[PDB]
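Below you'll find the structure, written out as structure tokens, and then a few comments.
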Amino acid sequence: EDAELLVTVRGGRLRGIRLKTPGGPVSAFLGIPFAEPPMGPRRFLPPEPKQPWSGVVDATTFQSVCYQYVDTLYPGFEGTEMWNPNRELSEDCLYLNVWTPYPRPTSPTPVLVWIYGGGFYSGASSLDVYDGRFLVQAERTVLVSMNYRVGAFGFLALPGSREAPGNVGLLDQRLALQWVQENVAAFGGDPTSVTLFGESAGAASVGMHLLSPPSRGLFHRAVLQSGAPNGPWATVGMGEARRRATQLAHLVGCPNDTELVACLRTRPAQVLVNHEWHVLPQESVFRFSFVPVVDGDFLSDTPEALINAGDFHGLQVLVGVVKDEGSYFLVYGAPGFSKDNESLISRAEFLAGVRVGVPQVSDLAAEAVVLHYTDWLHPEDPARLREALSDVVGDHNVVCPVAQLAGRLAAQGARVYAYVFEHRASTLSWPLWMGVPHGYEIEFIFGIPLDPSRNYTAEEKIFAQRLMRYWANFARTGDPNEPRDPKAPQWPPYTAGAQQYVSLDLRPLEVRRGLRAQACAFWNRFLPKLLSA
Amino acid sequence: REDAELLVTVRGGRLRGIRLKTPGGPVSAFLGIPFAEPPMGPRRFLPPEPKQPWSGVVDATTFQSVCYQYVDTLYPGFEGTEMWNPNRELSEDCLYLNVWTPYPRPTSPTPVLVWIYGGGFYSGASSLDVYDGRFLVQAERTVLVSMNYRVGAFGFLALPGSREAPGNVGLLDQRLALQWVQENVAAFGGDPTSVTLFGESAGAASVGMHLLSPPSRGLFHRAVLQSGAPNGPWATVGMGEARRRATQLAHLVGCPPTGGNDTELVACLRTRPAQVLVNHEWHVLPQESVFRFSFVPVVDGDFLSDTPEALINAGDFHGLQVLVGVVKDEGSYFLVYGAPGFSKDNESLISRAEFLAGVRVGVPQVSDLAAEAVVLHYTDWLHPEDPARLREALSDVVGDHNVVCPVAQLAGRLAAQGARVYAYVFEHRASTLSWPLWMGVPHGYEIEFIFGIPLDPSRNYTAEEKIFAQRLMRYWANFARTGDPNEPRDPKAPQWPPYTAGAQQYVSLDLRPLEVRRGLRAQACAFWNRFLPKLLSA
Ligand SMILES: *[C@@H]1O[C@H](CO[C@@H]2O[C@@H](C)[C@@H](O)[C@@H](O)[C@@H]2O)[C@@H](O[C@@H]2O[C@H](CO)[C@@H](O)[C@H](O)[C@H]2NC(C)=O)[C@H](O)[C@H]1NC(C)=O
Ligand SMILES: *[C@@H]1O[C@H](CO[C@@H]2O[C@@H](C)[C@@H](O)[C@@H](O)[C@@H]2O)[C@@H](O[C@@H]2O[C@H](CO)[C@@H](O)[C@H](O)[C@H]2NC(C)=O)[C@H](O)[C@H]1NC(C)=O
Ligand SMILES: *[C@@H]1O[C@H](CO)[C@@H](O)[C@H](O)[C@H]1NC(C)=O
């Protein structure tokens, strides 16, 4: 019998599994329950801590995926299927996973906690691309990831009601972080060194824990990959949240908040999933119906307000974007776009694309967008229009919110490191015109190219090892730089003035200035003034 | 006794002129021909009355008086400013025009160039040295005409609806002179069927207004707009704002002893000494500005049936040829006239707060939101506080808003709606230029080359500049003759392509051969011409 795979946590006993990597074994405890199953009367409610169990919980395999829509845009295509549920769906989905070195560390090891993205309507900690075994073996960290409720189950809100208060998916994440404080030492993890990292909605989540005092004592450093809590898709106001909840109810044949939630609770989960898409007020390339609500509780103000008011001395943050944030999203509803052709769009398609990529702004606002993103020496060139609409979508939803977060945090005491990830994977299944799309740095951060069964180049493996080192250096010390490595070119901090970041690719680090500074001045400085007056 | 070449009879009577020496040979000049009754006394603010016929011979032998105007004193004695100041005495008795013609008089009808000076509708004169028509006439054998027209309150004070100060009488001065050319230019050997207007700044805006006013449009055939457009934001005013300005001027000079009967008010304005009106005209502007233009053409349904912007958009311009352009640094000259931090005598390396303040004075009368948009577009957000860059950007702001983008818009619409259009950017800095080097090629400093002033032996231009001057005179007179500036039958010479709304091609005018380029500040002017007006509506 293997004692390394037996662990006792506060709730009871667990049996793990030994995993192989090209670099040696790793211990994994997959499918650890951290909440009571949020089912029946507990749907829409805050998570309750998992009650103690007798006997030994089997933690040798990933547990169920939280209920969510399954993307069928390109059935069987790797580029979309790699994000889809790879376990059965269930509301009984509140489990987390721990990877640790083998044999288990006997002194406190830094902890990385992964929060997946997926627009708050999808995702799972069990996706292959979030496999913690390579990071843990290579960099000797403990790695934790949790499932949290998404869609209506995580973020349906009737603000003010006890029956559906909203943000319970974020509370799922917080409960997992509390679980890590209480239990990670039993795995050799150090609860006093916890680094949160997340991508997209995962990054927005990390940002929200930064801005919510009860979460802030549960970790020490933060990594935000291609997402920010101040992204225009990441939150919703109380009034609009109530409207969307009410629309969902009507669409599933339900009619007083108590009566409305009770009716919603009688519906099969799959039925809520089936209707969640058409509660949105405007058509969009984004499928984001239920998201965190600003209601004074989890978030006492908008993330923008909270960010401007905040004292961030003592914080270190690693943030960045991929080279082409907008391109991936354009095939989910921008007219003229497909992964299977060149998507050379016309100016009419461009104008249409703008209304879909930048939903819910005024005509005046949209005009200003078309102004700033047209090359007036080539206003109708299809390739330039394709690139420009990609820019519009990426700038608005990802790059400029991250740049704004970076600048404010740095000016208010945080130490910030910024990157742009610029390597197109040799294995990438999306067409060449999409460049380095959203989501495709993750496989490199998690060291997936080390997996011999996959087909990355030797150069790509060394690159992955570099990225894993940057990330783990940051988790250990707040600084990704090779602690003492004199003659390696250094990653300087990002500042509101000099705005320096590094390019992450197969070449040595190159320092540059400005995260699309000209474009983000538009989104971050001018457009808010417009939507006012 | 008398020289027959210097004698001409026009509809009003007989004229005697003068034989002018030029480096290339003699020219006949008839300077100071009266074309209207003096707009004196009861005739102040009224439309011009045609000059009554006279017996005997009028000596048209020297420039007549400059129309009353403010005299610039910012840099006293400095050439860069004094070259624009009156060089004859001020008088309300100023409605005279000038004809230059080859010596001997042409024997077959000759293309006529008609010059309209700039000066913001508050200043200027046809007698300035830099507008001397003798070099063009000698070198290109055209007939050249220029006129004085009333400026300031005397030409553009308007109490819309009133018969006593209807407004736009300065433009009517120009029109009357154009009618005079139709009726009389043949007597000098000029061709009334080939008349090309040209003008710079307010003169270019006047040229454009004649394009857009049907009773003027019949009096000429082609047009040249140098650094100005009728759709310029400084170039017209609405009826109510014109009346407000007129009324405030009246008030400030004690009339009446505000508003009331227009007849009474104007009668009281007519008793004030000219100089008193001039001394107070700076007071009537609603905002502090670097374009101190108190009285300007008024959009009132008469001379202009609609805004020039609207008239441009709605117009059929088939059969028209037009030549338009700008200098390289349109904005710099205006900044030393009041933008905080600026001086011709230092480098004008301004702060960000000075830049922000400059935007308000260089783009007056726009909302805070609009000013924000301007700061956004013109800040380099990787270098938001670099003084040199801020100086350059403010110069671009002022130039783009007031000159380049109105010209680009005029050019694109005319081209798209039937006109043949040629566009240039003037990029040569005169070896003789007295403004500092940071100003680059400032507003107004192409004019001396177009008029061939470097050929004046008393001046000290380089030989290359004399050659350059001759090239420009050739383009302008080619255009006047044929509607096309290109050398008819010359092929190894670089060609000047027409400007169109799509390709937006123009040429650079400098010591080097023509270089063809694309877009008149196209990214910048998309902001001024396409977006910013939409922000006005919302
Ligand atoms: C590029 O493809 C898009 C998407 O169309 C689909 O994908 C193609 C690869 C092909 O399989 C098509 O048959 C599919 O319909 C094209 O945009 C479509 O254009 C057609 C034209 O009639 C229109 O009916 C669809 O609604 C369009 N789809 C969207 C999402 O707008 C686009 O025309 C292609 N580009 C080309 C052909 O140059
Ligand atoms: C650049 O010059 C301006 C203009 O000031 C005048 O011209 C200068 C060349 C020099 O002779 C000054 O003494 C003159 O007053 C300067 O702006 C002025 O600054 C003074 C004092 O700081 C102030 O009282 C005025 O109001 C300013 N005028 C304007 C229009 O802003 C400017 O500071 C000079 N820059 C330098 C010297 O670096
Ligand atoms: C202004 O006063 C004049 C002067 O007597 C007179 O003709 C008339 O009543 C007034 N004009 C108008 C238009 O009312």
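Shown for chain A, in order and in Swiss-Prot numbering: 35-289, 296-573.
Determined via X-ray crystallography, 2.2 Å.
Each Cβ is built from the backbone N, Cα and C atoms, and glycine gets one as well.
Record features, source Swiss-Prot:
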ACT_SITE  A:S234  active site, acyl-ester intermediate
BINDING   A:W117, A:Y164, A:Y368  huperzine A binding site
BINDING   A:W117, A:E233, A:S234, A:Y368  galanthamine binding site
BINDING   A:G153, A:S234, A:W470, A:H478  huprine W binding site
MUTAGEN   A:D206 to N  Misfolding, absence of secretion
MUTAGEN   A:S234 to A  Loss of activity
MUTAGEN   A:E365 to A  Loss of activity
MUTAGEN   A:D435 to N  Misfolding, absence of secretion
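All protein chains considered, the CB of A:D206 (mutagenesis position) has 26 other CB atoms within 10 Å. Gap in the deposited chain: 6 residues are missing between A:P289 and A:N296, whose Cα atoms are separated by 9 Å. Taking all protein chains in view, 21 other C-beta atoms sit within 10 angstroms of the C-beta of A:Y164 (huperzine A binding site).
In the three-state DSSP classification, A:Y368 (huperzine A binding site) falls within a helix. Residue pairs drawn from A:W117, A:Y164, A:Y368, the listed huperzine A binders, are separated by up to 19 Å at the Cα level.
Note on proximity: among A:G153, A:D206, A:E233, A:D435, A:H478, the recorded positions of the record, the Cα nearest A:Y164 (huperzine A binding site) is that of A:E233.
A:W117 (huperzine A binding site) counts 18 other C-beta atoms within 10 Å of its own C-beta, drawing on all protein chains shown.
Secondary structure at A:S234 (mutagenesis position), as computed by DSSP, is coil. Taking the centroid of the Cβ atoms of A:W117, A:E233, A:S234, A:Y368 as the galanthamine site, the other same-chain residues with Cβ within 8 Å of it are A:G151, A:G152, A:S260, A:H478, A:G479, A:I482.
A:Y368 (huperzine A binding site) is 28 Å away from A:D206 (mutagenesis position) when you measure Cα to Cα.
Taking Cα separation as the measure, A:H478 (huprine W binding site) is nearest to A:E365 of the recorded positions A:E233, A:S234, A:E365.
Nearest neighbour of A:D435 (mutagenesis position) by Cα distance, taken over the recorded positions A:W117, A:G153, A:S234, A:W470: A:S234.
Using a 10 Å Cβ-Cβ cutoff, A:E365 (mutagenesis position) registers 29 neighbours.
Only A:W470, from the recorded positions A:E233, A:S234, A:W470, place their Cα within 10 Å of the Cα belonging to A:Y368 (huperzine A binding site).
Cα distances from A:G153 (huprine W binding site) to the recorded positions A:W117, A:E233, A:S234, A:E365 are smallest for A:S234. Within 10 Å (C-alpha to C-alpha) of A:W117 (huperzine A binding site) lies none of the recorded positions A:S234, A:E365, A:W470. Here A:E365 (mutagenesis position) is positioned 10 angstrom away from A:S234 (mutagenesis position), judged by their C-alpha atoms.
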